[PDB]
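Report on the structure given below.
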Amino acid sequence: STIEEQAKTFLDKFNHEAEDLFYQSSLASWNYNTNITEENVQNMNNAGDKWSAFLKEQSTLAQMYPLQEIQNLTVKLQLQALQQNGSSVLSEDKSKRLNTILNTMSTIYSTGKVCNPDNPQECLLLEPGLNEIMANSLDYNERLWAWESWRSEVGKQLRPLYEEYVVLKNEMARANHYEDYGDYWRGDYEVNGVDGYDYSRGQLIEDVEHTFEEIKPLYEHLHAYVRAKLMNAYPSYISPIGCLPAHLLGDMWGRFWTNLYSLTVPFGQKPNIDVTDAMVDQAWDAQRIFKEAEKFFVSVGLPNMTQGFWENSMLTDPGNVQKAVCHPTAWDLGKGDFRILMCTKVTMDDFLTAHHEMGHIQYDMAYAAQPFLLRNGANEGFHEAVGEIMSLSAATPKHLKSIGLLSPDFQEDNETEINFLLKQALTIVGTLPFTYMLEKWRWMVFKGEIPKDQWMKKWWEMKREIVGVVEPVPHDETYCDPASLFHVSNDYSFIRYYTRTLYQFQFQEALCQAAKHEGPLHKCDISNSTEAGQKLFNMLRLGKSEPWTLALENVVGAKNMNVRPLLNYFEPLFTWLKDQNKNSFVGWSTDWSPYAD
Amino acid sequence: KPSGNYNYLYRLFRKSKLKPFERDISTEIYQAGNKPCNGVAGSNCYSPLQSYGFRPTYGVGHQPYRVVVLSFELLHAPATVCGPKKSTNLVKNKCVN
Ligand SMILES: *[C@@H]1O[C@H](CO)[C@@H](O[C@@H]2O[C@H](CO)[C@@H](O)[C@H](O)[C@H]2NC(C)=O)[C@H](O)[C@H]1NC(C)=O
Ligand SMILES: *[C@@H]1O[C@H](CO)[C@@H](O[C@@H]2O[C@H](CO)[C@@H](O)[C@H](O)[C@H]2NC(C)=O)[C@H](O)[C@H]1NC(C)=O
Ligand SMILES: *[C@@H]1O[C@H](CO)[C@@H](O[C@@H]2O[C@H](CO)[C@@H](O)[C@H](O)[C@H]2NC(C)=O)[C@H](O)[C@H]1NC(C)=O
Ligand SMILES: *[C@@H]1O[C@H](CO)[C@@H](O[C@@H]2O[C@H](CO)[C@@H](O)[C@H](O)[C@H]2NC(C)=O)[C@H](O)[C@H]1NC(C)=O
Ligand SMILES: *[C@@H]1O[C@H](CO)[C@@H](O[C@@H]2O[C@H](CO)[C@@H](O)[C@H](O)[C@H]2NC(C)=O)[C@H](O)[C@H]1NC(C)=O
Ligand SMILES: *[C@@H]1O[C@H](CO)[C@@H](O)[C@H](O)[C@H]1NC(C)=O
């Protein structure tokens, strides 16, 4: 007859009913996702709304147990993850307005159009063609027109909606004792009551700003190299001591630089490893790839596939009429059912994406013993890191020369080493400054440090200060550039892409020390080494049961995220770069501009 | 069956643990708190009977298994149920045993 012994009694029934209803809803969602028809849409929406209403009723019922007297930590975690009102704490009118403006923002982002100044009946959407002109073209004026029009004709519609979404989210977060909407987002890395692993929401900003301070000595050199190379594709447009114009980076916003590799390849006379002709000329089918991936995963000591995975998963594209949107995902329908959905071909990128997906599948198979509310990653960034280190280790020449895709000798030279490391750097270390800057800007906006009459000015100031790119055309306070991004207009968090990049290399260097590696870090494999599988499974089976700063210690040996593994991974490229800029000027000045003339 | 088989129940709420070899068929509302509920579902008063959601697309570990438990016992009876042996053929014109 206590206020704790009722919590477990309620939690058992909730777990049972929730598992049942969630399996129903997820099965309906899969039935739609793999077979796009008309009745399947309503068959999925029905179960979806039923599960949502059930969760809402359980949430408004679980507010009878005060979190102040609960003593056990697992039941406390479950109740706290179930108790949060979230939205709907506002009045009804405000909630309707917020939902309407969110839907309007998503619709405006999805279906925007911009057409030529000399032929107004040939406009293209973003996805099929705009980020293709921005990715494949080599003409200055065309890229400039695209980058300017996509922000002038679609961005100008999002400002009077963002200026209200900010206020609505601020109120929704202040009604839950969070002081702003940014603290609500950082509330995922929050840890209380462990006596040795505490982590307050406010320390995340300090950790990010103190770990980003060690990457600049590498990003500056990479930037100087990219600039000294770009000054040969568009001469008389880049000055040797200025920033890079924000439209010559490779895509619409400059999030990834990977589309620049055709211009800045160090040794353009050595083709990097691409085992796609061997796979095709050795008659490899869509099932052999998954068999090889399962063999690799069972080599390290993780369990086999559940045998319910081979009969129901959709590995091949259904031909005649079964039109199905196949973006590769791994499903966790529950009750011991794991499925994979991807229209695979026989190439190398899908051969790596198979390992990436089986990473998520193994993760979801590991912690399937915890209660329902604790079936997730340790935080919002562990899942993709676990899924990524596998594909990172599954593309090394030592591994590919033992499966059979490569010749058994395949003489190696340091030139292909540099090629691969540089192609990796233009995607890994090329997005961290942009991510950190965008997150800092959104935090400073939500908190209230930037009055609404100084948004674009501070945004471009921070872009000139941190990332190192400058706008090609002045932008006044009528535009809205941040809202023209997908993650900003649909209300998605962005800080996870900065912690995943560090967790990935921390895990990699931690496991590569268990397999007793000898050479540099980027030539290691964790296959055929059983201790690595044990060290990884010691963290895989936890879920959200323990604070993430504990599951991070079980594999690495530290308490917080670090940045030394990344520089240890990129050391060779770092040296070769430091020996390449004897005549250039490493760094940038924030005064030059492509219109100040 | 597809779409669920809700005809196999299992009781998960009992005030006291079961003594060896006892069977209970009660369906009274298990009362967890301190307030009488007089036999209606709601808060802190739950119904103790729940049903498996058996479906064919399950993984080994949630599919329905059938169990048959045998028990053996000898209280005092001299000649009872016993297994069959081999009817030793009967020979003739030959003494032995
Ligand atoms: C994909 O969905 C469609 C629409 O529901 C299915 O088409 C019908 O499905 C019902 C359901 O059993 C069958 O009774 C009909 O015979 C189906 N019609 C046709 C023309 O096939 C379709 O079967 C689904 N795809 C698969 C592989 O089952
Ligand atoms: C309350 O906390 C205790 C320990 O803090 C939990 O006890 C664990 O229970 C699991 C499964 O019931 C066992 O596998 C562990 O061995 C137990 N730990 C210890 C140290 O004995 C208990 O589970 C918690 N309550 C609930 C409802 O989960
Ligand atoms: C969650 O929302 C409710 C309102 O929907 C908050 O207010 C409590 O609501 C209950 C239910 O009617 C009342 O009995 C309490 O008096 C209300 N005030 C309290 C508990 O201070 C509730 O506080 C919210 N909880 C959280 C954790 O945000
Ligand atoms: C992992 O270990 C296995 C077994 O030791 C290796 O498989 C053998 O590798 C040798 C080396 O050439 C071959 O001669 C054998 O034919 C292989 N056996 C089989 C059954 O294929 C495997 O190559 C190792 N993998 C790595 C990446 O080291
Ligand atoms: C790749 O390795 C070779 C040697 O294995 C390097 O070639 C030497 O580079 C030094 C640097 O000045 C010269 O002094 C030597 O004379 C070079 N050796 C020969 C045989 O010419 C080469 O520089 C390395 N390249 C990279 C990109 O790391
Ligand atoms: C996994 O499956 C393969 C073949 O299906 C079998 O040879 C192997 O022993 C299995 N391993 C485990 C751990 O189940």
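Heads up, chain A uses Swiss-Prot numbers, so what you see runs 19-615.
The way this entry was determined, per its header, is electron microscopy, 4.0 Å.
Keep in mind that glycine also has a Cβ here, set from the backbone N, Cα and C atoms.
Under the three-state DSSP scheme, A:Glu375 (active site, proton acceptor) falls in the helix class. Residue environment of A:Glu375 (active site, proton acceptor) contains 24 other Cβ atoms, counted within 10 Å of its Cβ in all protein chains. Residues or ranges marked as active site, proton acceptor by Swiss-Prot on the basis of sequence analysis: A:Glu375.
The active site, proton donor feature in Swiss-Prot is assigned to A:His505. Residue density at A:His505 (mutagenesis position): 15 other Cβ atoms are found within 10 A of its Cβ, drawing on all protein chains shown. In the three-state DSSP assignment, the secondary structure recorded for A:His505 (mutagenesis position) is helix.
Taken from Swiss-Prot, the feature chloride binding site applies to A:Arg169, A:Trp477, A:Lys481, supported by experimental evidence. In this view, A:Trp477 (chloride binding site) is surrounded by 22 other Cβ atoms within 10 Å of its Cβ, with every protein chain counted.
Among the features that Swiss-Prot reports, domain 'Peptidase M2' is placed at A:19-607.
In sequence order, the list of same-chain residues 6 or more apart from A:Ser19 (mutagenesis position) whose Cβ falls under 8 Å from its Cβ is empty. Record note (Swiss-Prot) on the mutagenesis of A:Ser19 to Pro: Increases slightly the interaction with RBD domain of SARS-CoV-2 spike protein.
A simple way to gauge crowding: the CB of A:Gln24 (mutagenesis position) has 17 other CB atoms within 10 angstroms, across all the protein chains here. When secondary structure is read from DSSP and collapsed to three states, A:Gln24 (mutagenesis position) falls in the helix class. According to Swiss-Prot, the mutagenesis experiment A:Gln24 to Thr carries this note: Increases slightly the interaction with RBD domain of SARS-CoV-2 spike protein.
Experimental mutagenesis at this site is recorded by Swiss-Prot as A:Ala25 to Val, annotated: Increases slightly the interaction with RBD domain of SARS-CoV-2 spike protein. For A:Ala25 (mutagenesis position), the Cβ neighbour count at a 10 Å cut-off comes to 23, with all displayed protein chains included.
Experimental mutagenesis at this site is recorded by Swiss-Prot as A:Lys31 to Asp, annotated: Abolishes interaction with SARS-CoV spike glycoprotein. Every protein chain shown contributes to the tally, and the Cβ of A:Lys31 (mutagenesis position) ends up with 16 other Cβ atoms within 10 Å.
A:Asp38 (mutagenesis position): 20 other CB atoms within 10 A of its CB, across all protein chains. What Swiss-Prot notes for the published mutagenesis of A:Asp38 to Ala is this: No effect on interaction with SARS-CoV spike glycoprotein.
In the structure as shown, the Cβ atom of A:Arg273 (mutagenesis position) sits within 10 Å of 19 other Cβ atoms. One mutagenesis experiment named in Swiss-Prot is A:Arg273 to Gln, and its note says Complete loss of enzyme activity. Does not affect amino acid transport activity of SLC6A19.
In sequence order, A:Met360 make up the list of same-chain residues 6 or more apart from A:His345 (mutagenesis position) whose Cβ falls under 8 Å from its Cβ. Here the residue is the original one, while Swiss-Prot reports the published mutagenesis A:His345 to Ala with the comment Complete loss of enzyme activity.
In three-state terms derived from DSSP, A:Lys353 (mutagenesis position) belongs to neither a helical nor a strand segment and is classed as coil. One mutagenesis experiment catalogued in Swiss-Prot, A:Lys353 to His, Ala or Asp, is accompanied by this note: Abolishes interaction with SARS-CoV spike glycoprotein.
There are 23 other Cβ atoms within 10 Å of the Cβ belonging to A:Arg357 (mutagenesis position). Listed in Swiss-Prot is the mutagenesis experiment A:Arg357 to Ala, annotated as follows: Strongly inhibits interaction with SARS-CoV spike glycoprotein.
Annotation for A:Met383 (mutagenesis position): spatial neighbours A:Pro321, A:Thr324, A:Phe356, criterion Cβ-Cβ under 8 Å with sequence separation of six or more. For the mutagenesis of A:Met383 to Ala, Swiss-Prot gives this note: Slightly inhibits interaction with SARS-CoV spike glycoprotein. The structure shown keeps the original residue.
Swiss-Prot lists A:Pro389 to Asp among its mutagenesis entries, and the accompanying note reads: Increases very slightly the interaction with RBD domain of SARS-CoV-2 spike protein. In the three-state DSSP scheme, A:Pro389 (mutagenesis position) falls into the coil class. Neighbour count (other Cβ atoms within 10 Å of the Cβ, all protein chains): 19 for A:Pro389 (mutagenesis position).
While the structure shown retains the original residue, Swiss-Prot records the mutagenesis experiment A:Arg393 to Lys with this note: Increases very slightly the interaction with RBD domain of SARS-CoV-2 spike protein. Long-range Cβ neighbours of A:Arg393 (mutagenesis position) (same chain, at least 6 residues apart, Cβ-Cβ under 8 Å): A:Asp350, A:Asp382, A:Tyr385, A:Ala386, A:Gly561.
Rounded to a whole number, the distance between the Cα atoms of A:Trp477 (chloride binding site) and A:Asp38 (mutagenesis position) is 47 Å. Among the mutagenesis positions A:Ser19, A:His345, A:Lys353, A:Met383, A:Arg393, the ones with a Cβ under 8 Å from a Cβ of chain B are A:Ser19, A:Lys353. It is 52 Å from the Cα atom of A:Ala25 (mutagenesis position) to that of A:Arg169 (chloride binding site). Closest to A:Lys353 (mutagenesis position) by Cα-Cα distance, out of the recorded positions A:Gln24, A:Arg273, A:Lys481, A:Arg518, is A:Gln24. Residues A:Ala264, A:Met474, A:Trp478, A:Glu489, A:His493, A:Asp499, A:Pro500 surround the recorded chloride site, their Cβ atoms falling within 8 Å of the Cβ centroid of A:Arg169, A:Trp477, A:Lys481, which are themselves excluded. You'll find the Cα of A:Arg518 (mutagenesis position) roughly 15 Å from the Cα of A:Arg273 (mutagenesis position).
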